[PDB]
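The structure appears right after this line, and notes come after that.
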Amino acid sequence: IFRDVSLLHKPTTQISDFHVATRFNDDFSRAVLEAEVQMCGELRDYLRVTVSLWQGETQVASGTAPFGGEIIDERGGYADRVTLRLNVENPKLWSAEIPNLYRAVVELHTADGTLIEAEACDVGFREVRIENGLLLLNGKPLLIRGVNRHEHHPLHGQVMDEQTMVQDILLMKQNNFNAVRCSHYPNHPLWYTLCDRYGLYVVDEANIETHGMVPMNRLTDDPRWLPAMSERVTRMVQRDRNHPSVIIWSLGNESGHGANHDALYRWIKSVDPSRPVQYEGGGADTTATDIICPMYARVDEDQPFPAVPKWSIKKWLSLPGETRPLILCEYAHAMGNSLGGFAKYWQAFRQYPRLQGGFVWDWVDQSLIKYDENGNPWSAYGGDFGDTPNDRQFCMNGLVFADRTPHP
Amino acid sequence: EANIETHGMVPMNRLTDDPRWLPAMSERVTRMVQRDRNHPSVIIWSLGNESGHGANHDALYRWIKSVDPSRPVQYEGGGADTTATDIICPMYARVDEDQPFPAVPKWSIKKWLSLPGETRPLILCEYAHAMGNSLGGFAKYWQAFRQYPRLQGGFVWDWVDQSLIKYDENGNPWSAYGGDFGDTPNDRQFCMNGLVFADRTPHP
């Protein structure tokens, strides 16, 4: 029970879900915030909703309404839902350069001012679009100085605390990173928040990696797993969906390329059209990914693996018919005395417009603490716990040591 | 390739972009096609050289396409990727280094192919100046060609030395170049960029 455990008291008639959206005009001088709320329990006419935007202590906009939206089909509409659209003049944009936040409040109240309950979130204005082969944020083409980060503590195993999060966030920035890739599963809830406030682009990933199958395809192609799989993507989406830090979704990791991936990708695209979907399994360029995201592809040298080659990043873009942007999901294995060549990457990134970065692999050393014959500590690894089978050192590819101490 | 070259104008387009020059160019295009169109060796029709890019090229290229869909058209003027070519066909683009000149830069060839939007093959209409002691780096080219599909090779500049024979105080001959004929203005050795001497004896 490695993450928190909690208790929540909710009213009988309550806020079931809500999602924010923000469309903008050509120049961005104007936007609309869209909040859609659903409710649970018993629905009475005297019931209202109030969504209101705040910048600091200042009310930016407010909107009130009763439940029951638009006609959606022949059967009608949703009576337990309401969507509000609030117009905002010259909104302060959110980016990892200036994580401009607003706070948004939702009130479930009754027509006579009585408040049933309230829920909220930090809203951040921004746009993520692939356009013309380029990934744009807020109308500009991103350059992704990113890193793959694991939820790791040499002392607490995979339990996370704000301190550790926050420490990392800081190192990350100090060191010139924009983004984080949640390898390879949803992360502890705070994180998002922090990213929202500190400013980092976040790639959120479904908890799905079937690496050890033969082929890696095995399950991912099997309809029988389609349900199990589905729950791992959908729920992430229902959860993380309103965080501004999240800019792209990932189908999971190293689980080859199965029909299951394709439906879920389409799923996501229907559901939340505001963010690209990415998935690398199956060769980095499948139909299940909006972006070519190989891992370990060289700058200039090709790795012509039968079935699943690793083209030189530079060549990969001009392949016949290709037009998608390239952002490496992993690159630059940073295991112990390493990182030779980092430069090569940066120069290409800098020279090729459609090569908008990547994620170094990785952040920390997956080293664990152990004590000797005197209560003396020391860093433990693969098989140090009589663990079998084991891959020893393969757990130490971080840019910093488990205690957060920099690798040169 | 059509006999149309107005290199020396400022801008290069001055005529190619002048409706009044339409008819003239027109005929250099139309007649070439109508005479040569039956040879199987011709596989690519070109609009001339360095004449910049003008509304007249677009029209003319449209004509070709209309009348002889059997072949692609290509033209390098105005930046090598104009709407008047079916191929990116620059001259002297470097393999790995870019030359971003205003209005008409010269991207690293490998780089050019992925420029957002871009999907056409790339074949150098002129590359590797066989001028004197040259051809260095040659391989660099051969290697890209081979690694990138969309890099279809290219044409060396050029075959023969445009040198001319002259005779001395004793009727013994010698190879003369620009301005050796008291020609002014001229551009000297600039006329000798071949792979083989003007007598068909090869250069190294």
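Chain B is numbered as in Swiss-Prot; the shown residues are, in order, 413-616.
Recorded method for this deposit: X-ray crystallography, 2.8 Å.
For all residues, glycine too, the Cβ spot is worked out from N, Cα and C.
Look at B:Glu462 (mutagenesis position): DSSP puts it in coil. As annotated by Swiss-Prot, active site, proton donor applies to B:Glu462, with the evidence given as experimental evidence.
Sequence annotations record features per position, and here Swiss-Prot assigns active site, nucleophile to B:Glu538. Sequence-distant contacts of B:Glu538 (mutagenesis position), defined by Cβ-Cβ distance under 8 angstroms and a gap of at least six in the same chain, are B:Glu488, B:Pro502, B:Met503, B:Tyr504, B:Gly566, B:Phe567, B:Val568, B:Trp569, B:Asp570. In the three-state DSSP scheme, B:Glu538 (mutagenesis position) falls into the strand class.
Marked as Mg(2+) 1 binding site by Swiss-Prot on the basis of experimental evidence: B:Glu417, B:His419, B:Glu462. Its Cβ taken as reference, B:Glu417 (Mg(2+) 1 binding site) is surrounded by 13 other Cβ atoms within 10 Å in the chains shown.
Residues near B:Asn598 (Mg(2+) 2 binding site) in space but far in sequence (CB under 8 A, at least 6 apart, same chain), listed by position: B:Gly590, B:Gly591. Feature annotation from Swiss-Prot assigns Mg(2+) 2 binding site to B:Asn598.
Quoted from Swiss-Prot, the note on the mutagenesis of B:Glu462 to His is: Slowly inactivates galactosidase activity by reducing the binding of magnesium. It increases binding specificity. Annotation for B:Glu462 (mutagenesis position): spatial neighbours B:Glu417, B:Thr418, B:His419, B:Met424, B:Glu488, B:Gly489, criterion Cβ-Cβ under 8 Å with sequence separation of six or more.
As a published mutagenesis entry, B:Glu538 to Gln appears in Swiss-Prot alongside the note: 10000-fold decrease in the beta-galactosidase activity.
Here the residue is the original one, but Swiss-Prot notes a mutagenesis experiment at this spot, B:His541 to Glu, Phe or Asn: Poorly reactive with galactosyl substrates. Less stable to heat than wild-type. A sphere of 10 angstroms centred on the C-beta of B:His541 (mutagenesis position) encloses 15 other C-beta atoms.
While the structure shown retains the original residue, Swiss-Prot records the mutagenesis experiment B:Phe602 to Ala with this note: Decreases the stability of the loop 794-804. Here B:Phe602 (mutagenesis position) comes close to B:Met543, B:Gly590: these same-chain residues lie at least six apart in sequence, with C-beta atoms under 8 angstroms from its C-beta.
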Checklist entry - With a radius of 8 angstroms around the mean position of the C-beta atoms of B:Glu417, B:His419, B:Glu462, what other residues of the same chain does the Mg(2+) 1 site pick up? => result B:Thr418, B:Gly420, B:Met424, B:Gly460, B:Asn461, B:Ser463, B:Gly489
Checklist outcome for this item: Under a three-state DSSP reduction, the secondary structure at B:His419 (Mg(2+) 1 binding site) is coil
Item to check | Local backbone state of B:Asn598 (Mg(2+) 2 binding site), from DSSP in three classes | outcome: coil
